[PDB]
Amino acid sequence: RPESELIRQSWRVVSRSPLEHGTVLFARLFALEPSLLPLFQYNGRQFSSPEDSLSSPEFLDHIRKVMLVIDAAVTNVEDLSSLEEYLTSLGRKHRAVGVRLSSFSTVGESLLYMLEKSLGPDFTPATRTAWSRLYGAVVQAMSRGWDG
Ligand code: HEM
């Protein structure tokens, strides 16, 4: 598949510095959907502003977790069936913390923003399409965690 190669090559750029890039992803996410901020409750306390989240070690560890799951999807781009049961359970976990299924479209747009800004002119419409399809497949598997 030509799409598989566009994903592996663009990911190579991002995965060199995962926290710096995941920081961009989450900064964009809170700019688009501020109501996601209170869902990160560590020690039963809420962040007041988005910049508060960037000083939290637990929050930064969640950024690392996110980037590792994407890395697993990229590594298995030819065979995403192998990640399916793990992703369903990851969906169930997020449902339990209070994430709505609709918020996964915002996450997808923030991922595309982070790729666009990192790759610049190397972010071609073919690259955008490849990532949209991969992200779509990941979301389909996770959405099984919301009962169906
Ligand atoms: C709407 C955006 C999201 C919110 C509000 C959110 C919130 C959380 C919270 C509160 C936890 C538990 C505390 C913690 O482990 O830090 C968590 C766990 C986790 N999240 Fe997220 N998350 C979001 C998106 C994602 C995405 C897109 C991925 C990966 C693709 C991801 C991967 C994980 C992983 C791997 C865990 C640990 C699950 C476990 O094994 O218990 N999360 N999420």
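Shown for chain A, in order and in Swiss-Prot numbering: 3-150.
Recorded method is X-ray crystallography, 1.7 Å.
Cβ atoms are placed via backbone N, Cα and C, with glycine included.
A mutagenesis experiment is reported in Swiss-Prot for this position, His64 to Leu, and the note states: Improved binding of dioxygen and carbon monoxide to the iron atom. Annotation for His64 (mutagenesis position): same-chain Cβ neighbours under 8 Å, separated by at least 6 residues, are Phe42.
In the three-state DSSP classification, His64 (mutagenesis position) falls within a helix. For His64, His96, the entry in Swiss-Prot reads heme b binding site, with the evidence type experimental evidence.
With a 10 A radius on its CB, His96 (heme b binding site) counts 18 other CB atoms from all the protein chains.
Under DSSP, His96 (heme b binding site) is assigned to a helix (H, G or I) in the three-state scheme.
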